[PDB]
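> For reference, the structure I am asking about is given below.
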Amino acid sequence: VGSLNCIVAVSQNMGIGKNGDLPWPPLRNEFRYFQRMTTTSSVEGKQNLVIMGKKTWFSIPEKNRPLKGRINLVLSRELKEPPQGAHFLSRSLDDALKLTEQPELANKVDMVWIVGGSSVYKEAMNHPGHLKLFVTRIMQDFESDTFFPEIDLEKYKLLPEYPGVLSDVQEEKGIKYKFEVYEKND
Ligand SMILES: NC(=O)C1=CN([C@@H]2O[C@H](COP(=O)(O)OP(=O)(O)OC[C@H]3O[C@@H](n4cnc5c(N)ncnc54)[C@H](OP(=O)(O)O)[C@@H]3O)[C@@H](O)[C@H]2O)C=CC1
Ligand SMILES: COc1cc(Cc2c[nH+]c(N)nc2N)cc(OC)c1OC
């Protein structure tokens, strides 16, 4: 309860994506791993609440939306009503987090998962409480427009091998990448 988990991928050049798209082509392993990973709930009888940005939402194909298995939440400050296909909408991060933290929703929601974008990470990056951050390093040079902020090792712990997550380097379509785990101390 009241737990926040961050999960995002980044290129070896500290890249996240260009024009709202990942530097590397669609990865069947990265896509399945992400879904299967989030789908893997620790507590039975509960649902996971994920939050995505406007860019991320519009970037996700309708073929997958709404994403079954988990509740999709979009963060929009300009929009008044939630977008078609979305489960809920929040004006700000504090609003979405506060609502999910409230007993009213706490009964239905237990843990939260951040699925981008950088804007959401930036706001959450200033969280005082304990928070988890999953960074995937892609061993390959690719073009990117947005850069990811450097994580403080003094505050964040480098977890190369964590239970549930694979440590071995995967390879798809000639693209090698590794999953890294980061934990922030309170
Ligand atoms: N390697 C990877 O796994 C992944 C990589 N990426 C890359 O990273 C990029 C991340 O894009 P992103 O940083 O979101 O792009 P932008 O900052 O350009 O847009 C994000 C939008 O999200 C909404 N938003 C974000 N934070 C808040 C907040 N606190 N309150 C209200 N609304 C908020 C806003 O929408 P409104 O305009 O409606 O206010 C904002 O315009 C992707 O485009 C992609 O290139 C993205 C996902 C995964
Ligand atoms: C869950 O589906 C998608 C999720 C994401 C975001 C995303 C991708 N990969 C990783 N490692 N973290 C993320 N937050 C980007 C996508 O396309 C760019 C998706 O396809 C719909």
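Chain A uses Swiss-Prot numbers throughout; the residues present, in order, are 2-187.
The way this entry was determined, per its header, is solution NMR.
From the backbone N, Cα and C atoms, a Cβ is placed for every residue, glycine too.
The NADP(+) binding site feature in Swiss-Prot is assigned to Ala10, 16-22, 55-57, 77-79, 117-124. The substrate binding site annotation in Swiss-Prot covers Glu31, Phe32, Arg33, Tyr34, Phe35, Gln36, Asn65, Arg71. Look at Swiss-Prot and you will find 4-185 tagged as domain 'DHFR'. In Swiss-Prot, the entry for mutagenesis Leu23 to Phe, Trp or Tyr states: Decreases affinity for NADP and dihydrofolate over 10-fold. The structure shown retains the original residue. For the mutagenesis experiment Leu23 to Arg, the note given by Swiss-Prot reads: Strongly decreased affinity for methotrexate. Decreases catalytic rate constant 200-fold. Decreases affinity for NADP and dihydrofolate over 10-fold. While the structure shown retains the original residue, Swiss-Prot records the mutagenesis experiment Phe32 to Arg with this note: Reduces catalytic rate 5-fold. Reduces affinity for dihydrofolate 9-fold; when associated with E-36. Looking at Swiss-Prot, the entry for mutagenesis of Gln36 to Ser says: Increases affinity for dihydrofolate about 2-fold. No effect on affinity for NADPH. Listed in Swiss-Prot as a mutagenesis experiment, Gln36 to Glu is described as follows: Reduces catalytic rate 2-fold. Reduces affinity for dihydrofolate 9-fold; when associated with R-32. Among the mutagenesis entries in Swiss-Prot is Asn65 to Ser, noted as: Increases affinity for dihydrofolate about 15-fold. No effect on affinity for NADPH. Here Swiss-Prot notes a mutagenesis experiment, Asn65 to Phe, with the remark: Increases affinity for dihydrofolate about 3-fold. No effect on affinity for NADPH.
Can you walk me through where each of these features ends up in the structure?
Around the Cβ of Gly21 (NADP(+) binding site), a 10 Å sphere holds 15 further Cβ atoms from the protein chains shown.
Sequence-distant contacts of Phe35 (substrate binding site), defined as residues of its own chain at least six apart whose C-beta falls under 8 angstroms from its C-beta, comprise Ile8. Taken residue by residue with DSSP, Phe35 (substrate binding site) is part of a helix.
Around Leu23 (mutagenesis position), the same-chain residues at least 6 positions away in sequence with a Cβ under 8 Å from its Cβ are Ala10, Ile17. In three-state terms derived from DSSP, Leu23 (mutagenesis position) belongs to neither a helical nor a strand segment and is classed as coil.
With a 10 A radius on its CB, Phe32 (mutagenesis position) counts 12 other CB atoms from all the protein chains.
Counting only same-chain residues at least 6 apart in sequence, those with a Cβ under 8 Å from the Cβ of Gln36 (mutagenesis position) are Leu68, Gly70.
Taken residue by residue with DSSP, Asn65 (mutagenesis position) is part of neither helix nor strand, so it is coil.
The Cβ of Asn65 (mutagenesis position) lies under 8 Å from the Cβ of no residue that sits 6+ residues away along the same chain.
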> Long-range neighbours only, meaning 6 or more apart in sequence with Cβ under 8 Å: which ones does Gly118 (NADP(+) binding site) have?
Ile17, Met53, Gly54, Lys56, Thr57
> According to DSSP, which kind of secondary structure is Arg78 (NADP(+) binding site) found in, if we only use helix, strand and coil?
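For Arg78 (NADP(+) binding site) - judged by DSSP and reduced to three states - the answer is coil.
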> If you measure every Cα to Cα distance among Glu31, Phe32, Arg33, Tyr34, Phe35, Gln36, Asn65, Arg71, the residues said to bind substrate, what is the biggest one in Å?
18
> List the residues of the same chain that sit at least 6 positions away from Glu31 (substrate binding site) in sequence and have their Cβ under 8 Å from its Cβ, in sequence order, or write 'none'.
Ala10, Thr137, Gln171, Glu173, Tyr178
